[PDB]
Amino acid sequence: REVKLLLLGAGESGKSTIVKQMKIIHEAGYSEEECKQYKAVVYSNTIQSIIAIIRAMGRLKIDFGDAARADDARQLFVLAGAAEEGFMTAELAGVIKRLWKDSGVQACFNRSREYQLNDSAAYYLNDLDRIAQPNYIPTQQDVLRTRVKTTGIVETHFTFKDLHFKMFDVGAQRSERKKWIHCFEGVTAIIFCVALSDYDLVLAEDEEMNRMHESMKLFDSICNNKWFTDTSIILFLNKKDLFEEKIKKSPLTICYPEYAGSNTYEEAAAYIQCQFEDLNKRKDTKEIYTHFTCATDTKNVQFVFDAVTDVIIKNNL
Ligand SMILES: Nc1nc2c(ncn2[C@@H]2O[C@H](COP(=O)(O)OP(=O)(O)O)[C@@H](O)[C@H]2O)c(=O)[nH]1
């Protein structure tokens, strides 16, 4: 039997990361010369991150720890504002390192929810030593941590338990177009990704628009859509790892001011899940299968996917 799966969700929820984990888990996986191709992305990824922080400092009027950094900051722009593609040198590595290591820098980094920063910023910045290597080759985790925006519709074929899957990743824009999505009227299952850590975040170009709510508006659209009456809706409340470290420092009340429970991973996450499930009108007839995930963790995605495939077998094939 063939099974079609539509990955839906706002931008940066984990959709393309899940696609990657399918290749790693169910297919060949990323080879040594495959990862070498993402080496440039790792560089571009890291360079942009530090630049965003260095730039927010201005915006938030935060000052460097050591004033010697001001010079490093300038040097960052001379090297970055020169090259045309993500590269890395021993000099670029020192400037970045000294900057990351700075006090004012970390302060601005602790205020990241005030600007736009890639989730993977700390990961690469903290491993700059390793990725700065002259003959560095990205590891699988480095590839999963990259951020490449999806222009086209990505598709993946993989077999699993004598069931052949065809995964479609259409990206945020199209996830949103209410008419267009009709072409997928008969999908077996839709996997909806939600970024848990966005709860205290806005959209860059919509500075006052909370992302968790924008994603709730989209769940509501897909969820209660006539074309998916017979499609299983699976919810990946993704980035459980970042939510954990965040919740204990930023209150959910920033997202849902009416929240009254406590701010622990357990209560807050359960609240988020209920909020999304409740948007489902066909509560009787239609069922939502929710899972908490860490898309960058291959083992987690693997166990969760095993589960998902067992449900689809139970009612859709
Ligand atoms: N640590 C962490 N990073 C993740 C997780 N899921 C995905 N990411 C990162 O999120 C950024 C955007 O995710 P991506 O999969 O590209 O999202 P898309 O826009 O929905 O395709 C990338 O840097 C991903 O590696 C997660 O659960 N935790």
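Here Swiss-Prot sets the residue numbers for chain A, with the shown residues being 32-348 in order.
Keep in mind that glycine also has a Cβ here, set from the backbone N, Cα and C atoms.
Around the Cβ of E43 (mutagenesis position), the number of neighbouring Cβ atoms within 10 Å comes to 22. The annotation that Swiss-Prot gives for the mutagenesis experiment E43 to A reads: Mildly impairs receptor binding; mildly decreases basal and receptor-stimulated GDP exchange.
Proximity of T181 (Mg(2+) binding site) to non-local residues of its own chain (separation of 6 or more, Cβ distance below 8 Å) is seen for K46, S47, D200, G202, given in sequence order. Marked as Mg(2+) binding site by Swiss-Prot: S47, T181.
Experimental mutagenesis is annotated in Swiss-Prot for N149 to I, with the remark: Inhibits interaction with RGS14. Does not inhibit interaction with RIC8A. DSSP classifies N149 (mutagenesis position) as coil under the three-state reduction.
Under mutagenesis, Swiss-Prot gives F189 to Y with this note: Increases basal GDP exchange rate; no effect on receptor-stimulated GDP exchange. Reduced to three states, the DSSP call for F189 (mutagenesis position) is strand. Long-range Cβ contacts of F189 (mutagenesis position) within its own chain (separation 6+, distance under 8 Å): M53, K54, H57, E58, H195, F196, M198.
Taking all protein chains in view, 15 other C-beta atoms sit within 10 angstroms of the C-beta of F191 (mutagenesis position). Among the mutagenesis experiments that Swiss-Prot reports, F191 to Y is described with the note: No effect on basal GDP exchange rate; mildly decreases receptor-stimulated GDP exchange.
Under its mutagenesis annotations, Swiss-Prot gives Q204 to L the following note: Expected to have lost GTPase activity; inhibits the forskolin-mediated increase of cellular cAMP levels. Does not inhibit interaction with RGS14 at centrosomes. Residues within less than 8 Å, Cβ to Cβ, of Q204 (mutagenesis position) and separated from it by at least 6 positions along the same chain comprise none. In the three-state DSSP assignment, the secondary structure recorded for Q204 (mutagenesis position) is helix.
The Cβ of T329 (mutagenesis position) has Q52, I55, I56, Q171, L175 as same-chain neighbours under 8 Å, each 6 or more residues away in sequence. Per Swiss-Prot, mutagenesis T329 to A is noted as: Increases basal GDP exchange rate and inhibits the forskolin-mediated increase of cellular cAMP levels.
Of all the Cβ atoms in the protein chains shown, 26 others lie within 10 Å of the Cβ of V332 (mutagenesis position). DSSP assigns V332 (mutagenesis position) to a helix. According to Swiss-Prot, the mutagenesis experiment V332 to A carries the annotation: Increases basal GDP exchange rate.
Listed in Swiss-Prot as a mutagenesis experiment, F336 to Y is described as follows: Strongly increases basal GDP exchange rate; mildly decreases receptor-stimulated GDP exchange. Neighbours of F336 (mutagenesis position), defined as other CB atoms within 10 A of its CB across all chains, total 20.
Taking all protein chains in view, 9 other C-beta atoms sit within 10 angstroms of the C-beta of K345 (mutagenesis position). Under mutagenesis, Swiss-Prot gives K345 to L with this note: Mildly impairs receptor binding; mildly decreases basal and receptor-stimulated GDP exchange.
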Please identify, among the mutagenesis positions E43, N149, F191, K345, the one with the smallest Cα-Cα distance to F336 (mutagenesis position).
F191
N149 (mutagenesis position) versus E43 (mutagenesis position) - Cα distance in angstrom:
9
Between C-alpha atoms, which of these mutagenesis positions comes nearest to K345 (mutagenesis position): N149, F191, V332?
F191
If you count CB neighbours within 10 Å, which one among the recorded positions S47, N149 has the smallest count?
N149
Rounded Cα distance in angstrom between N149 (mutagenesis position) and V332 (mutagenesis position) is 21
